Number of protein chains: 2
Amino acid sequence: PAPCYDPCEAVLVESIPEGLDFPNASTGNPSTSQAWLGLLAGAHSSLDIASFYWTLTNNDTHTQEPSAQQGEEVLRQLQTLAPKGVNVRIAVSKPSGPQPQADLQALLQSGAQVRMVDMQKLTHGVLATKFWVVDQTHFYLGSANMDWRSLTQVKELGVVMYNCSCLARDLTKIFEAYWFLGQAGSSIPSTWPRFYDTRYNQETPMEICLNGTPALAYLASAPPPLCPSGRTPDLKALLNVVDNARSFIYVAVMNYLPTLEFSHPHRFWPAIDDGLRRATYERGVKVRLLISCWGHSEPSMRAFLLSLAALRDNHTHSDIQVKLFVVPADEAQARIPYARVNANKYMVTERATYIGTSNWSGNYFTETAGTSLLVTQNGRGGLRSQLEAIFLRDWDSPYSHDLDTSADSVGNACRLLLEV
Amino acid sequence: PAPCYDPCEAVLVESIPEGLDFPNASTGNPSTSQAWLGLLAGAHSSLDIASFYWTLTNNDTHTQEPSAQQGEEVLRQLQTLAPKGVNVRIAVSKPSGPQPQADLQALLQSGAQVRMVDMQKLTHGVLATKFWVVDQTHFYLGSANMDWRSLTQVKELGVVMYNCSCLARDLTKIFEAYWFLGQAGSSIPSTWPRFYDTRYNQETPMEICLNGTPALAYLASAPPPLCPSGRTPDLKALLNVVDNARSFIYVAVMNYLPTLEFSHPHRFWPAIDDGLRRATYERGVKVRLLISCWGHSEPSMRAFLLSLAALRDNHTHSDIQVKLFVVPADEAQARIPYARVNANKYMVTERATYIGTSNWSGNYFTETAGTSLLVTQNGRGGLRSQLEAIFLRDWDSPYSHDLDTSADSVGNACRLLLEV
DNA sequence: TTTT
DNA sequence: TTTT
Ligand SMILES: *[C@@H]1O[C@H](CO)[C@@H](O[C@@H]2O[C@H](CO)[C@@H](O[C@@H]3O[C@H](CO[C@H]4O[C@H](CO)[C@@H](O)[C@H](O)[C@@H]4O)[C@@H](O)[C@H](O[C@H]4O[C@H](CO)[C@@H](O)[C@H](O)[C@@H]4O)[C@@H]3O)[C@H](O)[C@H]2NC(C)=O)[C@H](O)[C@H]1NC(C)=O
Ligand SMILES: *[C@@H]1O[C@H](CO)[C@@H](O[C@@H]2O[C@H](CO)[C@@H](O[C@@H]3O[C@H](CO[C@H]4O[C@H](CO)[C@@H](O)[C@H](O)[C@@H]4O)[C@@H](O)[C@H](O[C@H]4O[C@H](CO)[C@@H](O)[C@H](O)[C@@H]4O)[C@@H]3O)[C@H](O)[C@H]2NC(C)=O)[C@H](O)[C@H]1NC(C)=O
Ligand SMILES: *[C@@H]1O[C@H](CO)[C@@H](O[C@@H]2O[C@H](CO)[C@@H](O[C@@H]3O[C@H](CO)[C@@H](O)[C@H](O)[C@@H]3O)[C@H](O)[C@H]2NC(C)=O)[C@H](O)[C@H]1NC(C)=O
Ligand SMILES: *[C@@H]1O[C@H](CO)[C@@H](O[C@@H]2O[C@H](CO)[C@@H](O[C@@H]3O[C@H](CO)[C@@H](O)[C@H](O)[C@@H]3O)[C@H](O)[C@H]2NC(C)=O)[C@H](O)[C@H]1NC(C)=O
Ligand SMILES: *[C@@H]1O[C@H](CO)[C@@H](O[C@@H]2O[C@H](CO)[C@@H](O)[C@H](O)[C@H]2NC(C)=O)[C@H](O)[C@H]1NC(C)=O
Ligand SMILES: *[C@@H]1O[C@H](CO)[C@@H](O[C@@H]2O[C@H](CO)[C@@H](O)[C@H](O)[C@H]2NC(C)=O)[C@H](O)[C@H]1NC(C)=O
Ligand SMILES: *[C@@H]1O[C@H](CO)[C@@H](O[C@@H]2O[C@H](CO)[C@@H](O)[C@H](O)[C@H]2NC(C)=O)[C@H](O)[C@H]1NC(C)=O
Ligand SMILES: *[C@@H]1O[C@H](CO)[C@@H](O[C@@H]2O[C@H](CO)[C@@H](O)[C@H](O)[C@H]2NC(C)=O)[C@H](O)[C@H]1NC(C)=O
């Protein structure tokens, strides 16, 4: 199409939980809370949020952690900007049960518009996407839910893109699809209107000027029912990034399960698994797997991970490595539910970066809604280099262990590690 | 079509190498040499042989083993039956180099017809199929090459079907395809003539009366270029047998490699691997893998086998097991080249039996020619029960070891076992 | 935070 | 015996 001549800039924002201190410095990454506060402070025209759930104050969790203050602060800002004239629009997946939405109620009193999307009725999944669209110029995409633990107790990774109206407007197209599909008694059209169609897919990515240097970027979305003709499926983009790699593949995802799970009877989904095996066997790609282990991690994952870790022989010139990133939790932090975990989901190769909002399982790519950003930048350095440095800092941390590590030495409770 | 009302009978013939003594008795299986001698003695009209290579006397190997006597005896019989009026027709793959064909020369002097098939020119593989067709009534199909070591030094498994003109004639259709395609300067027709077409495929298998009880049988052939419209591909039949299983899958194959190997650069072929994983994960199928390890076994296989053996967790209700069957070899037998190995290739489920002539790798199903027999018999007992008993005798033998076994304790030289 |  |  036509190039976006916008001073597009990108920042990698990650929230580091308390008690997690990477000795290596130079991280120099703004926290998700700081980036969100900066976005809200500069918001004056519009704001579109797509969230899995909202749990910000201490009341929504019935806890008494001072650590929630930052999250509460965000809520305050969200309440202040509605009366100023900003069109706040929030899409939140419908809770299966009658869960009280205190934060949503407060926002509705403020003047925001909340349209709850009942994904189970239409596609049989949930709306687990996390992205922001501010003034149709800036946007945030990452692994952060509107929770206060995702700002202080969960580890994270997201990108805030500034001064990129074209890409932000492309992300809005998706938010508007969610907005229309979840008002009341609606269903997926056979053909989406020309409003929701896009011209920036994997075949023809958009030419942005990222930090001065030219780059090719595009957004991919799940599930296939909600994707217009132009939009590239998230699984297709992920597999293309995996296939195009020639030197290394670094992946940091929270859950990796080659199955369409929570879908009894058990169903096998070897889409991503085969791609990694092909990459590590047909080509001399060094593949590094960084999974996160917490109390709610399905144990059946471990076996599959071992199946991947066995492909490491000189004869096969294969270099698959798997490591588990476990965030330690002391007695006080163990009381917080769904608190201490690494929820980053991204993949960096030697020539491309993938930042997504959904874990790697069949549900997130067939039923559950998700969005991802793919950026290829020619030349050394850039966004890819920063993401690679982040991954290498995580990989060499004392918080990442091999699959044979005894579960006692790990700080938290790991279901993927065998005792002694 | 129309049922074959022939007193079809089936015998499982296996050659047990010297030094291999299964303490458990009741094997009661005629040796391949005895079955071949019986077939040749009763041959009076025709005889069609498809063989990878011919090496029967001691001269063809430049050795002095008395163990070759049986093989030599077979050669003598093969020379005697040509003058009697039997139309001997032999298809043998063209040796890459100018290897002397002493046995083929002797047979040509006897009066036989030898048409050497240059598979490399047409399909870029070899003619590694092993089957016999006697009087168009009896036939033999199995893992035995026209070698004297395949009768005394290599372990084997084949089926001799007696009084089954319809099935024998169906096997001839394949032999005639090989005969026509390898005379001189020929190529694969775009559409094979109606002579080579068959009506007994996986969709409509042939109804035979095996040992009195009704059964459904059909033959599958590789590679796809040589297969007529009716003929079912060998890979398709194998995958259908794997998919249809509900209780267990027992496989005894000489080489298992999920790759189109000897095809640099390395290519990934996860066709059978995914089928086994789906069977063991989606369904509660107990899968048992019995691979054979010898000096010429590619080491890169080991890693892949380990990748399969990792799928064994209660949570995954998966029961993949892998074992290596190694035939011991003393000092005297170590001198014989390509001698001490288990070359059986078959798979038995709770409702079907597969007996094939090719190992499990990409070449044998994409390029290399191969043939297999599939028999489903309703009710307990029968051919399936005997094959299952054979597999269970092999599995519990002292000659089958787990993949973690030290390579020193094994009698032979194993490239798939790590020292200490 | 998608898993009890 | 398909693998050097
Ligand atoms: C493309 O262009 C964008 C736009 O500028 C760049 O984004 C900037 O990136 C730099 C480097 O990542 C950011 O600078 C860093 O900010 C971190 C967080 O900012 C806050 O830091 C403290 C936290 O208490 C606050 O007091 C402060 O006011 C900020 O709000 C800092 O922590 C970093 O300092 C740390 O790291 C450096 C080494 O990097 C050390 O020397 C320091 O001592 C300290 O340890 C650093 O200042 C900058 O904030 C980003 N801009 C914006 C607007 O956020 C992209 O980086 C650029 N991309 C590429 C590839 O060049
Ligand atoms: C469908 O119908 C066919 C046609 O009959 C059956 O094929 C017969 O199968 C039986 C059982 O497998 C065969 O009988 C066995 O033969 C073995 C080999 O035969 C030779 O044995 C010695 C070897 O030196 C020779 O002297 C002899 O003359 C034969 O040439 C024997 O070794 C077996 O005996 C051993 O096992 C039994 C237990 O089974 C012990 O009791 C014995 O002591 C001994 O250890 C046995 O005699 C028979 O030969 C097959 N027929 C033909 C023509 O070959 C199929 O079995 C049948 N299928 C089903 C499912 O019923
Ligand atoms: C996205 O674009 C906007 C507008 O182009 C950028 O805002 C600009 O940011 C620069 C750097 O902070 C500002 O320069 C500063 O100006 C003040 C005087 O106002 C001066 O005292 C400082 O020393 C500095 O030179 C600039 O004024 C400001 N422009 C506007 C209109 O606000 C913004 O920085 C861009 N996004 C990112 C992430 O950089
Ligand atoms: C395939 O079919 C042929 C022909 O139907 C079978 O040959 C038959 O085998 C039986 C059993 O050995 C023979 O019976 C025997 O007859 C002799 C007299 O000739 C008798 O002394 C024995 O006690 C026994 O009853 C039968 O004669 C023979 N028929 C022919 C025409 O040869 C053959 O056995 C079948 N294949 C298999 C594997 O059984
Ligand atoms: C969250 O905290 C408690 C519930 O645990 C509640 O606090 C109330 O706060 C308001 C405003 O200050 C008071 O008028 C009420 O008396 C408080 N109730 C108590 C102390 O039981 C309330 O649900 C939440 N508080 C805030 C400030 O949002
Ligand atoms: C070939 O594989 C062997 C494993 O037997 C590698 O040997 C050692 O591998 C460990 C980790 O796998 C390293 O820490 C050692 O430094 C290796 N030792 C030596 C002498 O190399 C070997 O590195 C592999 N060859 C490669 C990767 O080129
Ligand atoms: C195989 O064995 C040897 C080669 O190692 C050869 O034996 C010859 O046998 C014929 C027939 O008995 C004799 O006339 C020759 O004199 C033998 N040659 C020798 C002993 O050097 C021959 O190549 C093969 N023998 C047979 C019987 O096939
Ligand atoms: C569940 O898995 C465990 C492995 O931790 C099995 O426990 C033992 O498994 C070994 C072989 O894997 C057997 O030899 C032992 O007899 C098992 N012990 C017990 C007490 O069962 C266990 O069998 C598995 N459960 C199944 C297969 O139902």
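Sequential numbering from 1, following the chain as shown.
Cβ coordinates are placed from backbone N, Cα and C, and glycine is handled just like the others.
Recorded in Swiss-Prot as a mutagenesis result, A:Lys130 to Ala (Swiss-Prot position 203) carries the remark: Loss of (S,S)-BMP synthase activity. No effect on protein expression or localization to lysosomes. Less than 8 angstroms from the CB of A:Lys130 (mutagenesis position) sit A:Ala50, A:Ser51, A:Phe52, A:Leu141, A:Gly142, A:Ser143, A:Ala144, A:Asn145, A:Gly158, A:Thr357, each of them six or more residues away in the same chain. Reduced to three states, the DSSP call for A:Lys130 (mutagenesis position) is coil.
Feature annotation from Swiss-Prot assigns active site to A:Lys130 (among others); the stated evidence is sequence analysis.
What Swiss-Prot records for A:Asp135 (among others) is active site. Other Cβ atoms within 10 Å of the Cβ of A:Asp135 (active site), summed over all protein chains shown, number 16.
Over all protein chains present, the Cβ of A:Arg283 (mutagenesis position) has 15 other Cβ atoms lying within 10 Å. Under its mutagenesis annotations, Swiss-Prot gives A:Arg283 to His (Swiss-Prot position 356) the following note: No effect on exonuclease activity toward ssDNA.
Experimental mutagenesis is annotated in Swiss-Prot for A:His317 to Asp (Swiss-Prot position 390), with the remark: No effect on exonuclease activity toward RNA and CpG ssDNA. Under the DSSP three-state reduction, A:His317 (mutagenesis position) is assigned to coil, being neither helix nor strand.
Listed in sequence order, A:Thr61 are the same-chain residues at least 6 apart in sequence whose CB falls under 8 Å from the CB of A:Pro337 (mutagenesis position). Here the residue is the original one, while Swiss-Prot reports the published mutagenesis A:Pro337 to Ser (Swiss-Prot position 410) with the comment No effect on exonuclease activity toward ssDNA.
There are 16 other CB atoms within 10 A of the CB of A:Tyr338 (mutagenesis position), with all protein chains counted. Listed in Swiss-Prot is the mutagenesis experiment A:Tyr338 to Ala (Swiss-Prot position 411), annotated as follows: Decreases exonuclease activity toward RNA and ssDNA.
Listed in sequence order, A:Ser143, A:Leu157, A:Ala252, A:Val253, A:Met254, A:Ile355, A:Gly356, A:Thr357, A:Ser358, A:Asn359, A:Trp360 are the same-chain residues at least 6 apart in sequence whose CB falls under 8 Å from the CB of A:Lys345 (mutagenesis position). DSSP assigns A:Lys345 (mutagenesis position) to coil, not to a helix or a strand. Among the mutagenesis experiments that Swiss-Prot reports, A:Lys345 to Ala (Swiss-Prot position 418) is described with the note: Loss of (S,S)-BMP synthase activity. Loss of exonuclease activity toward ssDNA. No effect on protein expression or localization to lysosomes.
A mutagenesis experiment is reported in Swiss-Prot for this position, A:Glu350 to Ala (Swiss-Prot position 423), and the note states: Loss of (S,S)-BMP synthase activity. No effect on protein expression or localization to lysosomes. Loss of exonuclease activity toward ssDNA. DSSP classifies A:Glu350 (mutagenesis position) as coil under the three-state reduction.
The number of other CB atoms found within 10 A of the CB of A:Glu350 (mutagenesis position), across every protein chain shown, is 15. According to Swiss-Prot, the experimentally introduced change A:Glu350 to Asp (Swiss-Prot position 423) is described as follows: No effect on (S,S)-BMP synthase activity, protein expression or localization to lysosomes.
Quoting Swiss-Prot on the mutagenesis of A:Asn359 to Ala (Swiss-Prot position 432): Loss of exonuclease activity toward ssDNA. No effect on protein localization to lysosomes. Cβ neighbours within 10 Å of A:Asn359 (mutagenesis position), excluding its own Cβ and spanning all shown chains: 21.
Within the same chain, the residues at least 6 positions away from A:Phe365 (Mg(2+) binding site) whose Cβ sits under 8 Å from its Cβ are A:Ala222, A:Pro223, A:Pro233, A:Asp234, A:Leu235, A:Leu238, A:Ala271, A:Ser358, listed in sequence order. Among the features that Swiss-Prot reports, Mg(2+) binding site is placed at A:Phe365.
Listed in sequence order, A:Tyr281, A:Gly284 are the same-chain residues six or more apart from A:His317 (mutagenesis position) with CB atoms under 8 A from its CB.
Taking the Cα atom of each, A:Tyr338 (mutagenesis position) and A:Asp135 (active site) are about 32 angstrom apart.
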